[PDB]
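Data block below; observations after.
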Amino acid sequence: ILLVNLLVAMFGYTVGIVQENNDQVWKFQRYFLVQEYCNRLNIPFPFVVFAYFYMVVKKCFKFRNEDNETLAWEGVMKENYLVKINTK
Amino acid sequence: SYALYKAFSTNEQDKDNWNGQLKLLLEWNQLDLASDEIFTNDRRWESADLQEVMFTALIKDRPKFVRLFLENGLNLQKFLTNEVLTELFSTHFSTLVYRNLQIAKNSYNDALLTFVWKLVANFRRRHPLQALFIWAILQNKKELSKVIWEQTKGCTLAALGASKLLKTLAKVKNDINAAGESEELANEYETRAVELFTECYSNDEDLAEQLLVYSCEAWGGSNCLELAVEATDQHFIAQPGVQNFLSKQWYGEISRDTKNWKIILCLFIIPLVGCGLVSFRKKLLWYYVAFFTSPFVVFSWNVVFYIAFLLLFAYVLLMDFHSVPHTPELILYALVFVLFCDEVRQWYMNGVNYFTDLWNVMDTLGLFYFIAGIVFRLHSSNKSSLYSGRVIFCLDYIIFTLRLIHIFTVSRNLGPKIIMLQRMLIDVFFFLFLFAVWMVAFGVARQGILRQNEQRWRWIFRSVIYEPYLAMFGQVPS
Amino acid sequence: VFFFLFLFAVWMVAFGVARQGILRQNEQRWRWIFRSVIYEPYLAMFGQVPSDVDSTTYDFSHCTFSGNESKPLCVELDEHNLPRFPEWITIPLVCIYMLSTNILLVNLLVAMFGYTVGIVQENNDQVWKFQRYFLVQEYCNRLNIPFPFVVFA
Amino acid sequence: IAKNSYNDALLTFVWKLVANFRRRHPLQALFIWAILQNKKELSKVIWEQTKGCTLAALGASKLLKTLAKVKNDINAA
Amino acid sequence: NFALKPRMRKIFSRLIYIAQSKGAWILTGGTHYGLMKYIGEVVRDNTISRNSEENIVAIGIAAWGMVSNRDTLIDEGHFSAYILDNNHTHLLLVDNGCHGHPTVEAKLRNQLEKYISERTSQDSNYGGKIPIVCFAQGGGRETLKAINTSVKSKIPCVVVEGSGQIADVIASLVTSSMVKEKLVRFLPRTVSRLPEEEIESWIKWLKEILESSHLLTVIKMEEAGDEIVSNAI
Ligand SMILES: O=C1NC(c2cccc([N+](=O)[O-])c2)=CCN1c1ccccc1O
Ligand SMILES: [Ca+2]
């Protein structure tokens, strides 16, 4: 009775605390599954072993200007952001 | 200072000495005076002789003066010669800061701190503003950092790298004052990175998602999104711009404003890819491949495969398990080999950090127990080995089945609760600690009062541990 | 409720298949597969504790030896006509399953109910008095007499 | 996209009237024009000139809550 | 050398924002030095921010007697390190004789001003006629001669600030003695190289300026909120 009903109360307190952080932690974890399913040029899982043999095929034989342009884009909203802060 | 300047200026010989007036107004904090009657006539600005006064404004913490010097014209990357950086890190670099850097490299080592340890090892014996920014950011200078940060190209990358460095140095236990300063400055730069990127995103989506993926020709050798991951900067990834980016990469070619039942219904009826029930915004074989490439459906196919694997496992183990493997065990070993190939693929493409995750550890461990059950299984005409093979497969089935909880963390509804589930461990362990103490005390007292000199160990532990354990589900010892 | 039933079904399937595999050998009857794999681990949620794990409280008068009558199969025997299963592998298995479902998973459901009751309460009175519109519009629309007599109207 | 994926009675009505004028309560149509464009200050000036003011505010609130569900262009949402 | 305080930085950011809004040409010197540097900077920034909707037009008008590296072609050139600016989308260079000739382009420039000031384009709100505003923020002989050539012409619409050098001496007093009093107090170190035979000429220049005070307006220091450039123009 006492020790089980104390566990209920401590669970209730922890659920109450972690909930506003919980959605953030879930969508932070979302990055890793997107990076494990968007990285590999990936076919069906059962068939994947056949595509693994394509990698065997590999071992059967084996400053940029738009970058500076998008950094120059970033600088303008930086200036507008600084204007907003100094306006506050 | 104003009295000294009135004396120095009215000697009618050093009226022409703008350098001596400037150095006098620099050694004091007379900013308004140096603004109003040195840089105002527009009569003599050479813009190259400002180097000694720049070095002095750096090493004596005059950030408003370096702001005025940049505003009137001085290029940092012209100025910041490697001799300047070796003078800053060799002579003007503090010795308590370097000891905290040693302690943080020995006790809390990291990828970015390995990188900054190597560059601070370089200059005590090419992206210059980032090195000056690291110098100012480590010293906890907090206002020279802002002045140099406003002059950078990769501004969001700079803010995220600085936030990671300062969060690592805020863990060093000696000198908790310096830990408190570095924690506050870390929070200030991570707030700055978030608020700048949300303005970049709220003006424009395509160019902000252009920003997110670049590596700045080895900043720390990494990426803006990677640096937010490494610092566990989960307020930068929880924001709606990065979440929009991620969900657009998760649905792939399918437009996100379609309902989900249409997607899975088109998944089960395979040649229904060629019809107007799924919108493919973000000739007919392109609709085919645009469906079957997306992350959503290769994931959903993979979980259907895995459930069919668990049903075949269960059928084999419970209803069809003989002295020689019949055909469903051979199909089962083929499917387990497929899972083995996926795990060795993931290990070959991660390296060492693959063994950091606990799921991959128990994953490899389950494959080990499966092949051990095979080598116990093939010794036919021996009943003990064949029974032992089946027992090994049953415990391995427990592991394979409980992996399904980890699979369903991607869901929009179940997912956050499964993530919440691991925050309960300290409550469970406090419960089990108190319960084990009570259980041992009551069990030893009851076994001592009732009986006399039990010699059998199994009947010691059935009475002392097992029956007081069963009292937790309401059994009441007999 | 659905998060609870998801976790409980995963634990129930894992424990039930492992226990039926360790104890018995090649059951062919589907009803006795599902009474053992699904139904008895389900009854452990109300505090039942599965009976056939001890081997000191196991009698052979509730078996069949071949599925011929109603009863379950016997546990698979030895050449000495003794049960093969290790008590040191099945007693802690039932203990871990019983801890995990009867205590941890039910008391987590209590905590999540408590959190949801705490959130929805200040919205709840609004939702009730928003729902009130529909019953007023279904009882104020029709020129309505007594329900039994309504068929006459 | 909002008519194809989140269709409604009022959005069917405004789809039909915007289909009319791209080929009698005039202030309500001008109010819909300004209210869809997210104009946000011409809307108030026309709203202060209307007869059915509460009906106007409720119809506009329903239209904008439907268009705030369209997933592309989350800024406009 | 140019004094770039953040207020004038804000003002000319706002100015090139207005010129992007209305679709205006901006005429200026077009060298790399001083204010024209910053104007080319903000032209490049508002170009690189939106990359569409009526890319603005900046004409720099240079003298060709002050351009250092001069290449004759028909065949693009490559101007590299008076120096021209990198960001002016059009450059016009007047032709004269020798190198020692500043202030040559003023005649062609002011004639182009007068011609657009009389040129009629009825798709406007000004009664046609294409409105023209002159800004003076700095100082020198060029500024005073430009303001008087404007105000002697029709449609000058000259605007000045409340900070600068000659913007201060026209901004403050809005005869000979008061011109002298303001000119010696707002230019303490440039009167020292001046014969009075052209100081009296400057007094005549300013008396010709203040003849038409309705064709002149000013920006003040209390008027320092947002959209004060729009309010002035
Ligand atoms: O790729 C996978 N490998 C294994 C796996 C492979 C071998 C051994 C074990 N194991 O013992 O838990 C697990 C777990 C399930 N799995 C998977 C299936 C569908 C969707 C997502 C997934 O991660
Ligand atoms: Ca894995």
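Here chain C follows Swiss-Prot for its numbers: 867-1019, in order, are the residues you see.
Determined by electron microscopy, 2.5 Å, according to the entry header.
In case you wondered, yes, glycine gets a Cβ from its N, Cα and C as well.
Residue density at C:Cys929 (mutagenesis position): 15 other Cβ atoms are found within 10 A of its Cβ, drawing on all protein chains shown. Swiss-Prot gives this note for the published mutagenesis C:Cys929 to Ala: Abolishes ion channel activity. No effect on cell surface expression. Reduced glycosylation.
For C:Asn934 (mutagenesis position), other Cβ atoms within 10 Å of its Cβ number 7. According to Swiss-Prot, the mutagenesis experiment C:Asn934 to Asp carries this note: Slighty reduced ion channel sensitivity to cold stimuli. No significant effect on ion channel sensitivity to menthol plus cold stimuli.
In the three-state DSSP assignment, the secondary structure recorded for C:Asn934 (mutagenesis position) is coil. Listed in Swiss-Prot is the mutagenesis experiment C:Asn934 to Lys, annotated as follows: Reduced ion channel sensitivity to cold stimuli or menthol plus cold stimuli.
Under mutagenesis, Swiss-Prot gives C:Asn934 to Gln with this note: Abolishes glycosylation. Shifts threshold of temperature activation from 26.5 to 24 degrees Celsius. Reduced cell surface expression, association with lipid rafts and response to cold.
According to Swiss-Prot, the mutagenesis experiment C:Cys940 to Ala carries this note: Abolishes ion channel activity. No effect on cell surface expression. Reduced glycosylation. Cβ environment of C:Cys940 (mutagenesis position): C:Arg890, C:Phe926, C:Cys929, C:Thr930, C:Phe931 lie under 8 Å away, each six or more residues apart in the same chain. Annotation note: C:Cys940 (mutagenesis position) sits in a coil segment as assigned by DSSP.
Taken residue by residue with DSSP, C:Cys929 (mutagenesis position) is part of neither helix nor strand, so it is coil.
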